[PDB]
Amino acid sequence: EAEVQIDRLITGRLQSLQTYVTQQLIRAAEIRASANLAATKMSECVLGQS
Amino acid sequence: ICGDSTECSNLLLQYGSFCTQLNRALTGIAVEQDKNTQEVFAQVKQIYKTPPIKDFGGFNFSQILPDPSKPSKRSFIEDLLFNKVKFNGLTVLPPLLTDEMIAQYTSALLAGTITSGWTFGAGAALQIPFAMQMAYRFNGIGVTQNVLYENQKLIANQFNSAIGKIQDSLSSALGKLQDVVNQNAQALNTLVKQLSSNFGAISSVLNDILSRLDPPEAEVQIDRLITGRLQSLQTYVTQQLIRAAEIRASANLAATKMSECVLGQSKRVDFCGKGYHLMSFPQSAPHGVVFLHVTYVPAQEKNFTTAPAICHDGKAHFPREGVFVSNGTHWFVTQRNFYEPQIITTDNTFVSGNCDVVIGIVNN
Amino acid sequence: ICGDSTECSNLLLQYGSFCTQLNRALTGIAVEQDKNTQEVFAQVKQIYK
Amino acid sequence: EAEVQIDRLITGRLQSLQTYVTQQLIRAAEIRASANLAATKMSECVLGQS
Amino acid sequence: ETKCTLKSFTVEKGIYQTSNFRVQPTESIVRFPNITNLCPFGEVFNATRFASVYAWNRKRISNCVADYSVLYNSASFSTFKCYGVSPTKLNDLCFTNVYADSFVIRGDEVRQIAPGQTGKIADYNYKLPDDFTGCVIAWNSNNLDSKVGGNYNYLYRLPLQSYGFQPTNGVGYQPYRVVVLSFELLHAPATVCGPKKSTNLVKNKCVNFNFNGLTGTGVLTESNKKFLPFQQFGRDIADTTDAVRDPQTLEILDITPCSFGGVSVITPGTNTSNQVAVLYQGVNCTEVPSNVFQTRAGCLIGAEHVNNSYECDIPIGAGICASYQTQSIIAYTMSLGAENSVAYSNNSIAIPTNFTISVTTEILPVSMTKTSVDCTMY
Amino acid sequence: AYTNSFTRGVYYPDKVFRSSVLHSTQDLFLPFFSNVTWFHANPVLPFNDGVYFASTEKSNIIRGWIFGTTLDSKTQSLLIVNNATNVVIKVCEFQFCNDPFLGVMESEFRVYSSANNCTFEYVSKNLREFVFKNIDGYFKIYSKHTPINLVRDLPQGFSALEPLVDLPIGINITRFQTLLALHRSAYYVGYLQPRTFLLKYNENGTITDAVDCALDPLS
Ligand SMILES: *[C@@H]1O[C@H](CO)[C@@H](O[C@@H]2O[C@H](CO)[C@@H](O)[C@H](O)[C@H]2NC(C)=O)[C@H](O)[C@H]1NC(C)=O
Ligand SMILES: *[C@@H]1O[C@H](CO)[C@@H](O[C@@H]2O[C@H](CO)[C@@H](O)[C@H](O)[C@H]2NC(C)=O)[C@H](O)[C@H]1NC(C)=O
Ligand SMILES: *[C@@H]1O[C@H](CO)[C@@H](O[C@@H]2O[C@H](CO)[C@@H](O)[C@H](O)[C@H]2NC(C)=O)[C@H](O)[C@H]1NC(C)=O
Ligand SMILES: *[C@@H]1O[C@H](CO)[C@@H](O[C@@H]2O[C@H](CO)[C@@H](O)[C@H](O)[C@H]2NC(C)=O)[C@H](O)[C@H]1NC(C)=O
Ligand SMILES: *[C@@H]1O[C@H](CO)[C@@H](O[C@@H]2O[C@H](CO)[C@@H](O)[C@H](O)[C@H]2NC(C)=O)[C@H](O)[C@H]1NC(C)=O
Ligand SMILES: *[C@@H]1O[C@H](CO)[C@@H](O[C@@H]2O[C@H](CO)[C@@H](O)[C@H](O)[C@H]2NC(C)=O)[C@H](O)[C@H]1NC(C)=O
Ligand SMILES: *[C@@H]1O[C@H](CO)[C@@H](O)[C@H](O)[C@H]1NC(C)=O
Ligand SMILES: *[C@@H]1O[C@H](CO)[C@@H](O)[C@H](O)[C@H]1NC(C)=O
Ligand SMILES: *[C@@H]1O[C@H](CO)[C@@H](O)[C@H](O)[C@H]1NC(C)=O
Ligand SMILES: *[C@@H]1O[C@H](CO)[C@@H](O)[C@H](O)[C@H]1NC(C)=O
Ligand SMILES: *[C@@H]1O[C@H](CO)[C@@H](O)[C@H](O)[C@H]1NC(C)=O
Ligand SMILES: *[C@@H]1O[C@H](CO)[C@@H](O)[C@H](O)[C@H]1NC(C)=O
Ligand SMILES: *[C@@H]1O[C@H](CO)[C@@H](O)[C@H](O)[C@H]1NC(C)=O
Ligand SMILES: *[C@@H]1O[C@H](CO)[C@@H](O)[C@H](O)[C@H]1NC(C)=O
Ligand SMILES: *[C@@H]1O[C@H](CO)[C@@H](O)[C@H](O)[C@H]1NC(C)=O
């Protein structure tokens, strides 16, 4: 009996964790675009005149 | 998921906070759609107006300037663009800027550039006559100013005749704007068409499981629907995040092109058209922007013979800003992009060294 | 999913358009990979020698 | 008796395919941002002087 | 409600989605057919001689008034199982055709009359589909069917054997009579129903309706569609009823949905004031339940509309913003900026005589927090 | 003889109104461009899964059909007749003439010679199409009457067939025939298979066009 109740908890918690990881992957890609833009500004605005 | 039925709504509470997360995600992507438009179009402080008597040196901007007798005070070409391209828990929110406001923004950008050049994007707008602005832009691509002033009517006729062809080619191409509309509608329809699948239940209607099943047996059948509908809603919300991250990059590129092609002259190759960038004009579209890029393209080339330097009196002479060319028997200096030969003098050349280290020197 | 069997296909038919969406998603990706290459390399009018 | 087990198999195998496709979507948007940088470099560093 | 939605005691300025507006309904209305023709079950449940198990009977009950309560509560039945539908809700539903099958089996063979069984009866005498819908009823009949010396007239296929029933048989070997009711729903316009329990009807008014089986909610309106005959309604695009036919008068009525939407609260911030304005999103401002103001974005309550135009403060939508200015709250069409004509002519130029040095800041996120989760320990 | 249908034998799959909506269905249809027998004036045919049946005349030679498995006693069958009065559906156990018909005095009906155990009764140029099918003890009949501007050849065009009758019989069917009015003073038979079609609905809710999705790659 314990098994049938444990399986619903496993199912719910797995889905929670997967939603967290997908939304972290989408947000890290937005942070990477920002950091690439900041690298380009460091090269073109601090190490030169644009 | 439930559609106003307390039985399904109480079972749903057992799933925690999935449905507060989904709403947070959709709200976060509906706010950035207005942030996207604000950064492409609100690139002016003042709303500039154009003068009533419009003599711009022969150039004719009448098909891209606002038209009062038209809808929303749009230009003639902004109309061709707007002609070419309430349920169960689903709503559509209006954008913060109307279409009238965005057409106002583009007419202020366009009156700023026709009238002040690139000065209004750096400070206060300073007026300059339009042909003198055109001469500055020719200087910026390395042609001299007399080449504009002696060819003014021809350059103005070519510009007018080329603006006249945009109007035909469009009036007779907006696939990138059509595709984002189509994708969103195709996803919203797939979301509603899932409200009629069983996912392994006796029906798709809660008024049919609550009518031929006792409460202990209808829980098991309602949960099978809840799980499926939650899955489908969350798939919808993931694919919208991934599609919004792509619209965001396009709007970020449009905001850079408005800064670098409309409020300036760009030197980057193939960033503001193909050719040598002269100037750019913005026009609003249903969910985007059209840039009209005006560039210079050289034509009708001849060959001559060249040398790197000229030897004279034992010295080596190099051109100050041109190329040495020969028509077969005589030696001149031109500028590099337009043929205009001059006599080689000590005013357009400079000296360095003796004429036995350069390879290719000629005597003249 | 199913894979040959037939008891599986009728049961999977009950899930709606979940498999049509996935094939659309993968086909869009594959069409984008050719446009990537066209945009990087086919930047020239003529084939110069 | 068998339909019960086959539905569990179906649920797992459909979850795996959704995970796969979502990650391919996130990984292709990263390849596109790189091909866009390559196109700009080919225009600006090969067809001109920067 | 905003403080509760945010889980805080201080809300900062903004606009917050707080709940939803659901124009509740009122007054229910049934709509059965011209009831009359009752059902005399007292022929299938009151027969003098049943039918074998290998050639069961098949009566097709049809348009009538079926009262499954006289069955359900008769207490004379030893087995009354309902599968597609629990028993008490039978006298409240309508189908197309009820079939009744009748036969006689042993006492302990009543457990093979069920969806998904095996045995000599369910294998090859009488098989029930795996998504059965009806109900199965069974009662002991030892005194009627069993006779001293053995009643050898009740056969079954095993090719045929005969129960020799005898009155001195232990239970589980005495004859049981079985009736299997199977409700089916082809695709007709209607059929048999329940006591109905009266009826009524109305129009124009969010209502909770039932049209001989179709249960729903909404406003009913004179259906002026080309809805031809030989039909019973018509679920247009998306596959939604969006229309029905009244059984008694036979007229088509549209079923638009019941008004609703979202509710947003506009606040200047609790550190400024505790006044509030409320936006009912894309709801016509005449059906909401001072300042009531209609917007392209919904109905706004608690802000006054002015004719000035300022810079946008709190964005409402479709060009409208709100602010706490004119000690209150007001709406207006945000301004894009101050107007400016440039003194353009064909021989005039403006040249600057001075300059300023400007320093401005620009802020950019580079990094975020590195976190790991052990999937197993979570 | 054999002939080619072009786009024929489309019926409304059920009630439920509907307008402009290229709605997709799976059902038993007569495939487009099919091989339909031709009969002149007849014999015992099969049924096996529904039947399309057209006919052409100005007089009325086609006077109903007869259905069943054995077309005799020892098993039950249907009988659908029309004298110069009106339709007569009937379900008994019969004894059918192996060549049954009716005359045209105007005295007739050498059709059967037995009417035992009746379990259902009822009493009361041109192109006349009919679709007969038999599912779950229900014998459904769709029909349509279009006017040709020919006399007796199968034309071309689109015309959807509207449901007529519904009979909760229970009868088994494996064979059927036809009935004709003799001389004393042209018809086709298609069969139906499980196909998938795409029906185009008008704004009044009528089917105006269709697509058979298994004809060719374009479809
Ligand atoms: C600028 O070009 C436009 C053409 O688009 C000129 O306007 C039209 O000229 C034709 C020819 O005379 C007239 O028939 C139209 O009625 C004009 N108005 C339209 C089409 O709206 C316009 O005159 C040009 N401007 C100048 C200063 O020559
Ligand atoms: C520049 O001179 C070259 C040298 O002749 C011309 O190129 C040749 O043109 C002829 C005729 O078009 C071809 O048959 C040769 O194959 C070309 N290449 C050679 C000879 O190497 C060229 O046309 C001249 N360019 C201009 C603008 O006049
Ligand atoms: C190269 O250009 C020179 C122009 O300076 C040509 O020489 C002159 O040609 C004109 C007209 O033929 C004469 O009037 C002048 O007397 C010439 N000499 C000078 C110093 O002006 C020359 O013919 C051209 N060569 C070729 C091959 O076209
Ligand atoms: C360019 O001019 C110089 C000077 O006039 C030439 O140099 C002379 O070349 C001749 C022949 O080779 C020699 O006899 C002289 O001694 C050279 N004098 C000097 C000062 O170097 C040179 O040859 C000329 N170049 C060409 C290609 O004719
Ligand atoms: C079959 O008919 C009998 C007789 O008409 C019904 O038996 C009646 O049942 C009720 C309720 O249990 C009793 O109050 C009556 O006394 C019974 N009748 C007699 C004559 O005593 C029986 O209900 C019928 N069966 C069904 C299923 O309707
Ligand atoms: C059901 O019965 C009612 C009456 O009990 C019928 O209502 C009649 O409708 C006609 C319209 O053709 C009126 O002229 C009569 O006056 C109505 N009678 C009453 C008492 O109101 C109704 O028509 C019946 N249902 C059907 C489908 O005919
Ligand atoms: C160019 O090549 C020719 C060969 O045709 C050679 O004679 C000459 O010296 C070369 N000149 C230069 C400047 O390379
Ligand atoms: C918030 O409250 C503090 C102290 O009550 C005050 O100093 C501050 O100005 C307030 N902020 C606003 C925006 O009114
Ligand atoms: C709200 O309903 C009234 C009554 O029909 C109508 O006059 C008004 O225009 C409606 N609101 C809008 C925004 O149209
Ligand atoms: C705003 O101006 C309009 C001008 O048409 C006028 O009719 C209206 O009454 C004004 N509103 C207020 C609140 O004064
Ligand atoms: C129909 O099938 C018969 C079977 O032999 C064949 O002879 C005939 O040519 C076919 N007709 C058509 C139109 O294909
Ligand atoms: C037509 O045929 C039916 C078949 O039984 C018969 O009942 C009816 O009487 C016939 N018509 C006349 C006018 O006799
Ligand atoms: C059918 O008819 C035959 C002969 O008339 C008869 O023996 C049989 O009993 C009839 N069927 C029934 C169910 O009475
Ligand atoms: C129809 O004939 C088949 C022969 O395979 C038989 O099994 C079936 O029971 C018959 N139909 C009915 C309703 O008895
Ligand atoms: C039927 O459809 C036609 C054309 O689609 C339309 O003109 C007419 O109004 C509709 N309704 C009728 C004829 O009642």
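Here Swiss-Prot sets the residue numbers for chain F, with the shown residues being 27-67, 81-143, 153-172, 187-247, 264-297 in order.
Each residue, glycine too, has its Cβ placed from N, Cα and C.
Feature list (source: Swiss-Prot):
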- F:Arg190 to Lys: Partial loss of biliverdin affinity (MUTAGEN)
- F:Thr95 to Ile: In strain: Iota/B.1.526, Mu/B.1.621, B.1.1.318, Omicron/BA.1 (VARIANT)
- F:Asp215 to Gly: In strain: Beta/B.1.351 (VARIANT)
- F:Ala222 to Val: In strain: 20A.EU1 (VARIANT)
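Shown on the structure are the features that Swiss-Prot records.
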| residue | record | Cβ neighbours (10 Å) |
| --- | --- | --- |
| F:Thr95 | variant position | 20 |
| F:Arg190 | mutagenesis position | 18 |
| F:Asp215 | variant position | 11 |
| F:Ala222 | variant position | 17 |
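Following the DSSP three-state reduction, the secondary structure of F:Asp215 (variant position) is coil. Among the recorded positions F:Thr95, F:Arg190, F:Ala222, the ones whose Cα sits within 10 Å of the Cα of F:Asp215 (variant position) are F:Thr95. F:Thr95 (variant position) and F:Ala222 (variant position) have their C-alpha atoms 17 Å apart, to the nearest angstrom. F:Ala222 (variant position) is 12 Å away from F:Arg190 (mutagenesis position) when you measure Cα to Cα.
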